[PDB]
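Asks: Got a structure for you, written out below as structure tokens; questions coming shortly.
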There are 2 protein chains.
Amino acid sequence: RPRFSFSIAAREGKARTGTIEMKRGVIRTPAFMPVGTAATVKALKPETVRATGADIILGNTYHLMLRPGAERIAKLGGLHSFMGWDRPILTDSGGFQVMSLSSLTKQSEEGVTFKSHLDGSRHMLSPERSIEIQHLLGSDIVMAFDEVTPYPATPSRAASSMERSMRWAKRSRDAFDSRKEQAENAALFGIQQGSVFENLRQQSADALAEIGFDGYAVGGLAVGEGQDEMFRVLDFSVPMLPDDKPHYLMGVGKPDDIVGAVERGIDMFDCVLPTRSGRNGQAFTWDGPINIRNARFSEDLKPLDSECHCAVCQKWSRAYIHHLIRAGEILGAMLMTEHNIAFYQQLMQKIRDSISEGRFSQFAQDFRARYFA
Amino acid sequence: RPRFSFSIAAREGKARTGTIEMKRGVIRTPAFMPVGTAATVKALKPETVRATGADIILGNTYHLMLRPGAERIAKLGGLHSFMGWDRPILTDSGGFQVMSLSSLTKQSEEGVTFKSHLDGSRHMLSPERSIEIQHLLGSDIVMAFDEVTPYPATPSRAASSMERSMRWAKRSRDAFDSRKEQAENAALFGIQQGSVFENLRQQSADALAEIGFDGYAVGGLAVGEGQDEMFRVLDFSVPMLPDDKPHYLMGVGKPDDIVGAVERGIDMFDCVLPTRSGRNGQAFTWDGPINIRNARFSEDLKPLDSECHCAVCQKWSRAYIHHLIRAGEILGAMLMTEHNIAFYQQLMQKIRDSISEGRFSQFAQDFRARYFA
Ligand SMILES: [Zn+2]
Ligand SMILES: [Zn+2]
């Protein structure tokens, strides 16, 4: 396999299906990437992650740099060896979680300094250091380091942050290219910014295309804007990106968000399963989500979902999983996570097949009618 | 297979190796039984429990009767179906955990009433109700309901509790026998009491043998007495039990306790892996236990144990597991538990093979020399 090759096999409207070939494996698109935080996809062995259908996982740079540490992971042979996942890994830049999780942040044109939320130790990220950390981890797809644009953002502030992000995209490009081993074996994605503003999204797309990346993320969404607005921004934003490279919608999302985003030209997705306020009991089904903690499931012998081919739905009942989650048992988290990630992969497979067969628009309609019945 | 058949294939001193055949499967002895609390062996799918080598698991009646409930489990098809373990299950009587975990206990000749530690709901156990609950769960090996003798115990109090336990053993026997489905498909074990007193242990053995059981547990140990005293009590207590039935040492124990107990005629074991005060990081190795949380393991690329054939030792390093446990990750608990239970099964296999080959005494010496080096 080559370092990086994206091929589009079939199209329907703005939707595409195809493959990304990389040294560590082939990624089928549209793709969902399970999120590994601190070098683990929560409650799953890597072989189980693979069994669900995942071709690639995401690793969180911010968490990894804090624990166990990037240099340590490099000394130990890299993230793949460390956690036992031998297929592609995309690493984020760490910037988002610095803003959301850390304290005492000091931002500048050079980067950001911050205090760890674990022990208040002082750390730093910059375009150069982020790229270096992702190299030390042995990442296959490296994300350019950008500046977080909060939602909502004024036009001036959105513009300033986008402009800084584009300067940082060039710095990221140069850092990546100057490191021979990384340039020859990994890929680099740029991130479009500009908040909800069409003119800024266009300037950002133009800047990224001029620099040139292996793929293009739509950044700055999934931060509270709501689906209608997100879809509105995608409507104009995705066509601005180079057609012949993958389009990655960072942090998205719910099944219906994924379907609509694919309808708008997105090829790659990631998100973390909810846990707060009993949401860890949320199971996806083709008839919409259910919360397995609900008392109505206490004697329900049916599987989580009636069609799902996952091992959890083959072997255990709603009643059992209800009990485990209510009891706070680790096996509850294991089974819920395996089923939910398997559900997402089955959704992606149905999306890929429907685009390949020129019936994706019909699939989207059928999906929504049932999911929201 | 028959309802119950214990066959001794080989002996060395007081040690025995053989098989218990039951309807749901064959149990190799000496046997270690992983403990399932609330219908799960912590952090392991049943297929993983089986993969480690376990032939039988233990279920905790006290926990099951509180959550999800015995009647509910029966309605749902029994414990085996509920949790997805199709091999034999031994259930305890629930009595021990009533005393250790519940509150507002009221004890009498009839049984015990108590308040749940989960919600303060009021519950009851008696010889009859304990046997009934174990039936509702669909237990393969049913434990007679006895009265807990605390350590230390005065001779008078030890005698009184032992005498009550023997009356309750007869009540348990009769309850079990009066239920046709249970009598024909399950087995019933009696529990010897008498604390550290030889005369009481003898009276208890005689009473149990007169009633007649499928197996005999040595109760009242692993409650703070220390290994020397436990071994001293086993020295005189085990020979009092019928030779031709299994001997079950409840709640034991550490690897070295198991070896010494087999040397003294014990065939079956169970215990729960420690978790308190960082003990969840305790991994067994042939060179003694280690605590994986220790900083010295942070860059150690070796497996938990150098000889262990378990999947964890095949695939991940000490450094990785150190990180997971320090980070509080669920996968840490998964991997540690799988390795530790696999280690116990490998110990049992080495015990069985050495007895079969008439070299168990040598094995015990070699084991201790290395484990305590
Ligand atoms: Zn099905
Ligand atoms: Zn080995």
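The numbers used for chain A are those of Swiss-Prot, and the residues that appear cover 11-383, in sequence.
Method reported for this entry: X-ray crystallography, 1.3 Å.
Placed from the backbone N, Cα and C atoms, the Cβ positions cover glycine too.
So Swiss-Prot lists the following for this protein:
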ACT_SITE  A:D102  active site, proton acceptor
MUTAGEN   A:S103 to A  Strongly reduces activity
MUTAGEN   A:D156 to A  Abolishes catalytic activity
MUTAGEN   A:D280 to N  Abolishes catalytic activity
ACT_SITE  A:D280  active site, nucleophile
BINDING   A:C318, A:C320, A:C323, A:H349  Zn(2+) binding site
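A description of the local structural setting of each listed feature is requested, covering burial, neighbours and distances.
Replies: A simple way to gauge crowding: the CB of A:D102 (active site, proton acceptor) has 27 other CB atoms within 10 angstroms, across all the protein chains here.
When other Cβ atoms within 10 Å of the Cβ of A:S103 (mutagenesis position) are tallied across all protein chains shown, the result is 26.
Taken residue by residue with DSSP, A:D156 (mutagenesis position) is part of neither helix nor strand, so it is coil.
Around the Cβ of A:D280 (mutagenesis position), a 10 Å sphere holds 21 further Cβ atoms from the protein chains shown.
Long-range Cβ neighbours of A:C320 (Zn(2+) binding site) (same chain, at least 6 residues apart, Cβ-Cβ under 8 Å): A:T62, A:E348, A:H349, A:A352, A:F353, A:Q356. Secondary structure from DSSP puts A:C320 (Zn(2+) binding site) in coil.
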Asks: Measuring Cα to Cα, how far is A:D102 (active site, proton acceptor) from A:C323 (Zn(2+) binding site) in Å?
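Replies: Approximately 32 Å lies between the Cα of A:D102 (active site, proton acceptor) and that of A:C323 (Zn(2+) binding site).
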Asks: Let me know the DSSP-derived helix, strand or coil state of A:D280 (mutagenesis position), please.
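Replies: Looking at the DSSP assignment, A:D280 (mutagenesis position) belongs to a strand.
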Asks: Using the centroid of the Cβ atoms of A:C318, A:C320, A:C323, A:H349 as reference, list every other same-chain residue with Cβ within 8 Å of it (recorded Zn(2+) site), in sequence order.
Replies: A:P313, A:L314, A:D315, A:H319, A:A321, A:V322, A:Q324, A:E348, A:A352, A:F353
Asks: Measuring Cα to Cα, how many angstrom lie between A:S103 (mutagenesis position) and A:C323 (Zn(2+) binding site)?
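Replies: Each residue's Cα considered, A:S103 (mutagenesis position) and A:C323 (Zn(2+) binding site) end up 36 Å apart.
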Asks: Tell me which of the binding-site residues A:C318, A:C323 sits in the most Cβ-dense spot, judged by other Cβ atoms within 10 Å.
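Replies: Answer returned by the neighbour count: A:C323.
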Asks: Roughly how many angstrom lie between the C-alpha atoms of A:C323 (Zn(2+) binding site) and A:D280 (mutagenesis position)?
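Replies: One finds 23 Å between the Cα atoms of these residues.
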Asks: Near A:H349 (Zn(2+) binding site), how many other Cβ atoms are within 10 Å of its Cβ?
Replies: 25
Asks: Quick one: give me the count of other CB atoms within 10 A of the CB of A:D156 (mutagenesis position).
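Replies: Around the Cβ of A:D156 (mutagenesis position), 28 other Cβ atoms lie within 10 Å.
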